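Input: a single structure, listed below in structure tokens.
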2 protein chains.
Amino acid sequence: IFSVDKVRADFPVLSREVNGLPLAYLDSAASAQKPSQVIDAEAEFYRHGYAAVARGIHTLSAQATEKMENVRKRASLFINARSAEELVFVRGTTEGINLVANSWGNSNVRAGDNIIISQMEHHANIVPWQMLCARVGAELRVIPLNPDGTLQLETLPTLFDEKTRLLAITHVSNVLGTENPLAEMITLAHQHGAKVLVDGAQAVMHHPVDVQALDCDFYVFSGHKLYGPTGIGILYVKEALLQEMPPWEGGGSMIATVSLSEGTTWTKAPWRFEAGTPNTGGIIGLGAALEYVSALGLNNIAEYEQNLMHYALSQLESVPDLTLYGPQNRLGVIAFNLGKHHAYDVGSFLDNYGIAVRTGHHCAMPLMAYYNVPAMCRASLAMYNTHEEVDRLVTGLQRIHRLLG
Amino acid sequence: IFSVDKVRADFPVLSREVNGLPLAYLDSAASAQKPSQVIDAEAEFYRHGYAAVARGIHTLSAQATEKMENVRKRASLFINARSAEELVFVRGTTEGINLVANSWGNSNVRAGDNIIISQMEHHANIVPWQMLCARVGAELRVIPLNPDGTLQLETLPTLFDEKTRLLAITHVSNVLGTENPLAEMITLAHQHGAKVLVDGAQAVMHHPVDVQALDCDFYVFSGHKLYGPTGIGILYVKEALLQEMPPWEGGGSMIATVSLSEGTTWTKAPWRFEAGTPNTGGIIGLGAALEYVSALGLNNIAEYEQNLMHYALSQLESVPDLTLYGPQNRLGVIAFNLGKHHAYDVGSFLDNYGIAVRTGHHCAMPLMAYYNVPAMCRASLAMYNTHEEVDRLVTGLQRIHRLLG
Ligand SMILES: *Cc1c(COP(=O)(O)O)cnc(C)c1O
Ligand SMILES: *Cc1c(COP(=O)(O)O)cnc(C)c1O
């Protein structure tokens, strides 16, 4: 079983005070706090083992290379990829989507084709496709939303045709907490010869993810939302696709030979997609984050978080004039607005109580426009949050309502 | 004055042992060791202040935003840029060059134009220009080398013409230690209306750098060579150029508005070029590295390193059959080969003595081809290295020569 008190003991930020008051950090969906096991793994690498990792002959450099490739293997087992060589280290979900959009998109999407996204996508999984569509003359089609925050799946027959080259779809909404029916949508997309990129940035910390079972063609997530350091993420690509993809960034370590008279040739995937000095510190930290999460157990995490979410939704019924957005079975986040008060003001009062929530458009302006609001508040309920933190949120919303009503 | 013993006390890796023997780390040009002040600045941020930095309303997020923008200001003062808004955070020199090559190169270099590089460039400052030239149909011209490792500057009249759009040139060679006459070359390039990108990855840790005095249009360097963390670097761009450049990566934080029916508009530079969650941990660490280097004083560093280099060159005269590459006035690095022995074998013996040097092509294959060797050894003499470490290198080379001769 899961013990939230033991977990919290690993996270030094959680004893912080804000505005003279104890912090209630309800913004893990924007970025997660990190356990000391992750912080110290990176620090200890810098203190005792640091070197460049170009398979350098000298000992420290050879050992750093091995650490980095071990993390690639660990990450591939974490998402059940068939091969470690199907994983590319990127800065994060955003860079991974841009890499696919340029390397795969530029040589596979042509004038007159179409790409399908959803109306709930994060900007990271919108803008690169708008740029691609503008570069090659393709059309960006959109799966619309239902009022309860689920996809209008009945529209799929009008959107998929012979010219559909790619579905790019979120696994879990960063605003609504909706989990999309990926396995079934990927079956439909593949029936038309379309590939599927999955934005998994809000899925990988809440329950096991298995890319062979999903059969997705691309999968991306960020380390800093998975209790890990900033500056590092993972792009998974099916081996047969990745081996045909041309490089994106050029430079050292992704070449086989460089000549100023005969041109340059590329190395093999995945190293062809990793130019320049890798983020070795971030990679070490990410490896430690995966080990920490696996030691807790993602099914234990999912069970505790689901219980916390059920409790929060039950308690929030006692907040007058609270509007919630999204389905009852949400994962991770609670998007809401309080009466007619602007999210920014609600979030400012909550911050004044020491409660950190996010307000604004959450990098999902098309989703805000669907609900005809300029902004929302969002509380994240992660594995280190508590019933008492939920109680503080509910009470704070009640007091804000009383005061501003 | 400079005290190398006090400096070394800040670097925990330097007490490491390798192969049972005390480490002599002579590979800082590949990546530098980090002082505990840098390691702990990042660790303490993760432990006490961590949050997402989207100018988030809540306190931790607002304070993280301020820390990040303070580092941008500190970096701009470090290189004497006129404005903090002329600096873009990138993963490193390599990504910064790719960003310029795509954003600026794609809309300013046309079929029939030419770009000028040098034969001593690192692959980071070659491959992106080869890719650009292939995309738009331009020609990549090359300033050749002299035998002493300096540029053949007399060839410049044959290379610069009305169609020359860009000179991309290294400040300091990562192999030879040659420092190029940037100010004069930039004057010549500007006379023709060409812009100049400077690869400063091997300059910024050896002496003050002043981009207003240089008048370069772009300048790039990496944090991990400047005693800082991996995963972070700086791209400087003149304000008037940067404000006209289109975005490269798309996603959150670089947009002003996102619409699925009316399209998307971009925010202002530099934030237009920073998509997704920044590498906040790396940014904090980089700020601490700049403060550490400034506290030591770069003129103090330069004086000590120049004295160390003069001593090493004097002592290496007693190594039989040693071939050195590059000019007598080199900065930072000593490139060499020992008789007819392959660099890989020499480097393996040195590693076996606990001495870390780099061997191979050093991401400069055109430079190796110029000297008609497949590989070289390279020793870096940084601010924390000692006369006694130089003595170990000289003795090791003498023993290798005796043993293998
Ligand atoms: C280090 C090096 C590079 C590459 O820097 P990265 O941090 O790997 O991106 C580019 N140019 C020179 C001169 C270098 O020494
Ligand atoms: C976090 C988020 C992103 C962006 O991730 P970055 O780390 O900022 O690149 C993309 N998609 C979703 C669903 C997210 O929650």
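By Swiss-Prot numbering, chain A shows 2-406, in order.
Header entry for method reads X-ray crystallography, 2.0 Å.
From the backbone N, Cα and C atoms, a Cβ is placed for every residue, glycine too.
Copied over from Swiss-Prot:
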MUTAGEN   A:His123 to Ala  Loss of function; possibly due to destabilization of PLP in the active site
MUTAGEN   A:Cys364 to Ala  Abolishes activity towards L-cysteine but not towards selenocysteine
ACT_SITE  A:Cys364  active site, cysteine persulfide intermediate
MUTAGEN   A:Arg379 to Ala  Loss of function
Intermolecular Cβ proximity, mutagenesis positions A:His123, A:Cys364, A:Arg379 versus chain B, under 8 Å:
A:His123, A:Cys364
For a Cβ distance below 6 Å to any atom of ligand 2, name the mutagenesis positions from A:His123, A:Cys364, A:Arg379 that qualify, or say none.
A:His123
Can you see whether DSSP assigns A:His123 (mutagenesis position) to helix, strand or coil?
coil
For a quick check of packing: other C-beta atoms within 10 Å of the C-beta of A:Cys364 (mutagenesis position), how many?
24
Looking only at DSSP and grouping its letters into three states, which state does A:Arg379 (mutagenesis position) belong to?
strand
